[PDB]
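Asks: A single structure is presented below for examination.
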Amino acid sequence: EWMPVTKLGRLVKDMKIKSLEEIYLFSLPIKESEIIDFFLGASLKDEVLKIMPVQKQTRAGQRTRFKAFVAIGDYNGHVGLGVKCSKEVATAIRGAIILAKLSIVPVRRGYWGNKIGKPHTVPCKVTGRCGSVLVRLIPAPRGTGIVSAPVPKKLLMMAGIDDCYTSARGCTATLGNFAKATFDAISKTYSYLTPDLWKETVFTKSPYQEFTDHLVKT
Amino acid sequence: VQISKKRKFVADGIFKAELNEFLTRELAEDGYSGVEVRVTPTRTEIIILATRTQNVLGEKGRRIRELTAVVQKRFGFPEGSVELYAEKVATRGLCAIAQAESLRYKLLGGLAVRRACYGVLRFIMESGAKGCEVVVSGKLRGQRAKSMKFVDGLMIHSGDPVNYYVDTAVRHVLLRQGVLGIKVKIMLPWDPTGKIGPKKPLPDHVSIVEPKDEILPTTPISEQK
Amino acid sequence: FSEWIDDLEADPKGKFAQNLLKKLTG
RNA sequence: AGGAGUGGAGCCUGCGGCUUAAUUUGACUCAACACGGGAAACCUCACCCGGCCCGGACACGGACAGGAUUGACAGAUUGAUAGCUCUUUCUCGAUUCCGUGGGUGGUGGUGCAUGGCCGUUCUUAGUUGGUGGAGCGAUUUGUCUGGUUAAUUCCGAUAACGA
RNA sequence: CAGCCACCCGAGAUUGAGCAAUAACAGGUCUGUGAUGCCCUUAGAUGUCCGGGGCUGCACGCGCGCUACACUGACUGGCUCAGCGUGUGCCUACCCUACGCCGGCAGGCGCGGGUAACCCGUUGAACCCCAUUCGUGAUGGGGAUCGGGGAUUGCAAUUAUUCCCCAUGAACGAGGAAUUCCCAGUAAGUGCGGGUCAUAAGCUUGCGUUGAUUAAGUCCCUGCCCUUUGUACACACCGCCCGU
């Protein structure tokens, strides 16, 4: 049984928030994975990208921890990446799944050429950066699939991107930086100002303001 | 026939040790956990605790009678004054001997030693113990031997509470490549009214009863009876 | 299942290290 | 500050060189050398000699039902009272003998393949999660400039808080 | 503030130990293991059997204590007092000590006091309050080195290992550079029960016993820790590495 700890968690549990998009619209930090389980926890698939043993030198031996890099996301419009380090591999994977749920971002999908049907690719060329690793996503024609390395391909497929060209530069052999750079590129899709987003924003009531009475009275 | 009290006490302790050694060498395959002794005027009974009661009994109840005659013949006591019962443990989770033997017989049968250790740790933590550690030492991968640990919960290692709050069990697994040492430390939880754990708390633990919320009086309001 | 996880934690940099790390997910 | 007073100078288990058959070794700073709870004729005896039962159960071959040990005084003599081995054959009744092993036992080795137990770091005051913050990351903070305490003991400061 | 230093009071204003964390050492123990793996085994043995056989053998130094150096005491006795505890046996024969006598000694025989604080024992132990010598010493202390006499568990005590009397008896004026352990019933001097053991201690342990001034501080000689810092070390300075 989920007992919310934050105001956003209370609003989500009490069915005051009707989708993840109202939370995204106000950039509110999601600090409970149960919110993500509530909103997408019927289509989310997890995948451990890597288990990496890191070591800290000590007086009488090397202390070894394991870092789990886990990608998550329903294969439509949402993806997250989580990196968690712990002394136990199972605990690391559990923490990484929780962290990937906490970092799920909306993915903007667009059209390569003409706009028949549902969006299938990235709206424009986006670039993500992480420690000398540069990952570029380029819109591709329908039916080409993901033209990428396996590590960015996993995240692009979990993001719902049907087809996309990619370019990589740097030390992509470091899976963590590669994954974080492609996650940055994916998350920059909705932060890009395209001419279809020039329409003035019609501000609405924030969840904390539109259900302030419910929070007070519950 | 009789001897002074100190010598009789040490002899009874020796007999208890002999009994426990023979039993743990015999019935550890049947999930043997522990033994105890009761003494009545001119009579002595010995009780056992083991997980699989039907397996430890055997067929026709032959093993109990056979072993009883064995101990009666071993220790030279007056015949017919020894009887051995058939009892099961309160739980196999909070007993260090039982879980040590479970790990032992998971190890002998052929299984990744760390899988068995992980399984025993999970079984302990679903049993409700306040914490444990298990150490499996020996030759696992290669010719060198590295002692290997697993801990969960919290364990205390000092003071008087370790006398009753911590149960210690050391055992050996015999393997074709070598002998594996298994040490198990279990921490019983604060368990009054049932004595599965200690009836007394940790001496450093102070608990405060919550204040009771009552209506603060304003004026004397009494009713005649 | 957890057999690979457990045998990996015994020897993180042993002979059976890349094999087990790959067997976890690849 | 010094106090029993150290090695000092005879006589200690003890160690180290110690021929001889072996003076046996195991253990070289504190963390070996009155240690192995070691003041030893015998159980401390491991090591130098001659005998004691083979502690040999499956396969396969012998006199194959009479196969072979204890039989105080003399004789074969590293015991004449161990017939231990002899021309003689001085005694239970067939579980005694030999060969490829076999299951055996070795205070025989490897503690530098392992257990457990102990010593030691270290009986000082150290050690580590969870959530949060920082870093791409290994990691870091918490676990600190100070005061205080026997003490990471607690104050206090404080991106840490709570353990 | 957390605390510290004094005083009133109080038995006590810091009693002493036991346990004692991460993570480790190729530390020790295959001579505890009937816990043991793999080579050495498989009778020309790698055991109890005679115990017959030995660390009780020697040209010097390191390594844990006592006697000693005295007029700080050996010394005749006048003596008044301990604590901890093992103690007559389902193969466990080995037990601590009084009545009468003998003998300097080891012991003896009748029941023997012991299922316990009844028995040892109001544990009549060490120094000192005194009593001849020494009155300032190599001797009477140091009997440490060689004679001879006895008993109780020993099949055997030779290399008297084990327990008493007689005499010839040796440096010994603060003991080498250099060092070990020490804070209040404490360093020490003394006896007792054990692991020792067939009575068995020069070791250790535990116990009392009479019992002490420098010390209430600090970081020098010695170390361990912490922080900063440097690193080409990470098998981690017993590292790494250069050239002939």
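The residue numbers of chain B are those assigned by Swiss-Prot, with the residues present covering 3-227 sequentially.
Header says: electron microscopy, 2.7 Å.
Here the Cβ of each residue, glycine as well, is placed from N, Cα and C on the backbone.
Okay, these came from Swiss-Prot:
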type: DOMAIN; residues: B:21-92; note: domain 'KH type-2'
type: MUTAGEN; residues: B:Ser35 to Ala; note: No effect on phosphorylation by PRKCD
type: MUTAGEN; residues: B:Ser139 to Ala; note: No effect on phosphorylation by PRKCD
type: MUTAGEN; residues: B:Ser209 to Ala; note: Reduced phosphorylation by IKKB
type: MUTAGEN; residues: B:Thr221 to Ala; note: No effect on phosphorylation by MAPK. Significantly reduces phosphorylation by CDK1 and nuclear accumulation. Greatly reduced phosphorylation by PRKCD. Abolishes phosphorylation by PRKCD; when associated with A-6
Asks: Ranked by the number of other Cβ atoms within 10 Å of their own Cβ, which of the mutagenesis positions B:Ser35, B:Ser139, B:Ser209, B:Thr221 ranks first?
Replies: B:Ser35
Asks: For the mutagenesis positions B:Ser35, B:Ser139, B:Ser209, B:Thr221, which ones lie near chain A, with a CB less than 8 A from one of its CB atoms?
Replies: none
Asks: What is the separation, in Å, between the Cα atoms of B:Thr221 (mutagenesis position) and B:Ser139 (mutagenesis position)?
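Replies: About 73 Å separates the two Cα atoms.
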Asks: Tally of helix, strand and coil residues over the domain 'KH type-2' (B:21-92) according to DSSP?
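Replies: Once the DSSP states are binned, the domain 'KH type-2' (B:21-92) shows 31 helix, 21 strand, 20 coil.
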Asks: Could you give the Cα-Cα distance between B:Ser35 (mutagenesis position) and B:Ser209 (mutagenesis position), in whole Å?
Replies: 34
Asks: Between the Cα atoms of B:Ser139 (mutagenesis position) and B:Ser209 (mutagenesis position), find the distance and write it as a whole number of Å.
Replies: 39
